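Working notes for the structure below.
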Amino acid sequence: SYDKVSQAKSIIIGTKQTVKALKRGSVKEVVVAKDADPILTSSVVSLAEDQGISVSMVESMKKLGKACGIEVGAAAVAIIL
RNA sequence: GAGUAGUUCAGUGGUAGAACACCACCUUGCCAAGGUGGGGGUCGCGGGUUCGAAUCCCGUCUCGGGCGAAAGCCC
RNA sequence: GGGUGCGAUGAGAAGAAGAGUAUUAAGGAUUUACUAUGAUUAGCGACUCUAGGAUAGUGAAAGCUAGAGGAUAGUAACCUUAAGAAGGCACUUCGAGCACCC
Ligand SMILES: [Mg+2]
Ligand SMILES: [Mg+2]
Ligand SMILES: [Mg+2]
Ligand SMILES: [Mg+2]
Ligand SMILES: [Mg+2]
Ligand SMILES: [Mg+2]
């Protein structure tokens, strides 16, 4: 769902920043890219589900980057609405 | 002429030097830098000369080049 | 503006380390190791001693190997005092630029 990502009010970018966004429950929707290494994805989606927050996985992470406006690509993006 | 420490170069008859690299400690999450120490070389290989050969001689191996009809020879 | 490289699998900055460590002095201790050097005189060549080596010549004493032990300095290693730094990854906040080139 890049409609939700390329828009939205507040969005944090990067697995660490999404984990820090989860660590204070200020995030409303969590987006995670599929073709990323699951070793890192696991830790953020687990904490996400544990918090009880919705997770919307997306196909491409380069596309995630492009939707965020970033030029390098992201693994996880948190929408801190 | 080219072949010498792991690499790169010195060493022009006295058992192989420097630099860098490597190991150990300093030392620690981890490396770099650094400071002490340390280990390492059929000197292409084999005979001879000599008390002693990386050095001289002979045979021989590989590479680059020169001479020669070639064998050889020279660098 | 152009050509690359890296970058949310974290650019970059600060912090935290590194650390009271390196380094700089004054003493202290005077045992360790390392380095340099060893009168005259022959000899290319000498810190001394033992054991093998090998040994032509020179010398009171030879070059190798293995030990052990020495003076003269120069160093590091250990205490006390006063000062006292430094790069990167990783870590911790901020989170997107940084680097080489013309
Ligand atoms: Mg011819
Ligand atoms: Mg021929
Ligand atoms: Mg950084
Ligand atoms: Mg820093
Ligand atoms: Mg401290
Ligand atoms: Mg120009």
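By the numbers in Swiss-Prot, the shown part of chain A spans 2-82.
Keep in mind that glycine also has a Cβ here, set from the backbone N, Cα and C atoms.
Here the Cβ of A:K17 (mutagenesis position) has 13 other Cβ atoms within 10 Å, regardless of which shown protein chain they belong to. Under DSSP, A:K17 (mutagenesis position) is assigned to a helix (H, G or I) in the three-state scheme. Looking at Swiss-Prot, the entry for mutagenesis of A:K17 to A says: No effect.
All protein chains shown were included, and the count of other CB atoms within 10 Å of the CB of A:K21 (mutagenesis position) stands at 14. Among the sequence features in Swiss-Prot, the mutagenesis site A:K21 to A is noted as follows: No effect.
According to Swiss-Prot, the mutagenesis experiment A:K24 to A carries the following note: Decreased ribosomal association. Residue environment of A:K24 (mutagenesis position) contains 11 other Cβ atoms, counted within 10 Å of its Cβ in all protein chains.
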Response to the item:
A:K24 (mutagenesis position) to A:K17 (mutagenesis position), Cα to Cα, whole Å, comes out at 10
Discussion item. So if I take the mutagenesis positions (A:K17, A:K21, A:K24) and measure from each Cβ to the nearest atom of ligand 3, which come out below 6 Å?
Written reply: none
